[PDB]
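Contents: one structure, followed by commentary.
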Amino acid sequence: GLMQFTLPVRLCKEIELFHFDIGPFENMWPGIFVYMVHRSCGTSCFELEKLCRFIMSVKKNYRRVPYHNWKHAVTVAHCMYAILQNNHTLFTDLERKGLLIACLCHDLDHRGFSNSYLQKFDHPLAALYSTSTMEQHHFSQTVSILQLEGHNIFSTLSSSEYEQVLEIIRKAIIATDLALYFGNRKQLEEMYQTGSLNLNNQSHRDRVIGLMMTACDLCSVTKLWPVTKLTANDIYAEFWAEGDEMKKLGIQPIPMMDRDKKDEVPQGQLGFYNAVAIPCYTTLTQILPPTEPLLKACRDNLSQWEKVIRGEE
Ligand SMILES: Cc1nc(OCc2nc(-c3ccccc3)cn2C)c2ncn(C)c2n1
Ligand SMILES: [Mg+2]
Ligand SMILES: [Zn+2]
């Protein structure tokens, strides 16, 4: 009970900032997550022993893929920590509990391939889950790990609080299917502008948590430029492997995934910032004003990709 995680001074300070990078020391990432749960949620949200066992089972179930790996899990949870800490009073006790766990679990057992690739391959997961294929898998893997002996971090919740938190997690993880983000953000855009947005309406809160999940998931575009740029290499290492596997099925991949079209990456990043990232953080900032630093960092990174295209880097 009296056992805090403490971080070295630089991390204790920088972890509070949206643009924090969790570092290359994998052994510190569990501690960083527990620290974040303790500050976000409280020192008795979870039994430390069960939480430590849950974290290590989650870690084991992330694969050694270039991008959709344990580092991404913890990175996405940190962005959620920063959103929750800057919006203290807007979220319930259950939501704070559920959303850091959701973020840690959101890409469990990811193979480095898109929903499209699984469907074109005719992977068994594409028969079991016809839409949001990997995301329904990720939720399935989260429930599996929660049911291991000694891994039920929610055991101290009442029956209906348990049902509510697993429902928060399920929706939060499904919302990371980027195919669903575009319509979710359009509806939030409409609701905010006509003034119908009501955070006491559960269907509206679901939508806002969905958008928070997209914001945390895309948060590589909200880091300092050297982090954004080096993370983009890991992102494209997966896309280009998927592209190779598309070519093995006799399907020309989209250019994003074709390593033969590396030269078009900077123009492809502009499209991504303009069509996905900037609109994501703009609507998030309209709904949750203290998340503005994410939008500001995203715009700075857009300007850096604009400089790459102008051959100034
Ligand atoms: C940082 C980042 N970038 C992404 O896509 C960039 C992207 N490159 C292209 C492209 C590249 C080369 C040639 C032609 C087109 C298109 N587009 C959308 C992401 N997609 C999902 N996530 C999480 C992403 N995060
Ligand atoms: Mg995912
Ligand atoms: Zn993700």
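Sequence positions for chain A are given in Swiss-Prot numbering; the residues included correspond to 724-1036, in order.
Here the Cβ of each residue, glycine as well, is placed from N, Cα and C on the backbone.
For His791, the entry in Swiss-Prot reads active site, proton donor. Among the features that Swiss-Prot reports, 3',5'-cyclic GMP binding site is placed at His791, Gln992. According to Swiss-Prot, the divalent metal cation 1 binding site annotation covers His795, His829, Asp830, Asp940. Residues or ranges marked as divalent metal cation 2 binding site in Swiss-Prot: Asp830. Among the mutagenesis results in Swiss-Prot, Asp830 to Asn has the note: Reduces activity 1000-fold. The residue drawn here is the original one. Under its mutagenesis entries, Swiss-Prot includes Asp830 to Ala with the note: Loss of activity and of zinc binding.
Ranked by Cβ neighbours within 10 A across all protein chains shown, the recorded positions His791, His795, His829 are led by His829. The most crowded of the recorded positions listed here (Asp830, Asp940) is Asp830, judged by how many other CB atoms sit within 10 Å of its own CB. Within 10 Å of the C-beta of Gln992 (3',5'-cyclic GMP binding site) we count 24 further C-beta atoms, all protein chains included. Sitting within 8 Å of the Cβ centre of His795, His829, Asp830, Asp940, and not among those site residues for divalent metal cation 1, are the Cβ atoms of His791, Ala796, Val799, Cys826, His833, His861, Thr899, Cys939.
Within the set of recorded positions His795, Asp830, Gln992, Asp830 have a CB atom less than 6 Å from some atom of ligand 2. For the recorded site, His829 (divalent metal cation 1 binding site), the DSSP three-state label reads coil. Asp940 (divalent metal cation 1 binding site) sits 10 Å from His791 (active site, proton donor), taking the C-alpha atoms as the reference points. Taking only the Cα positions, the spacing between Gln992 (3',5'-cyclic GMP binding site) and the residue listed as 'active site, proton donor' is 19 angstrom. Cα-Cα distance from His795 (divalent metal cation 1 binding site) to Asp830 (mutagenesis position): 8 Å (rounded to the nearest whole number).
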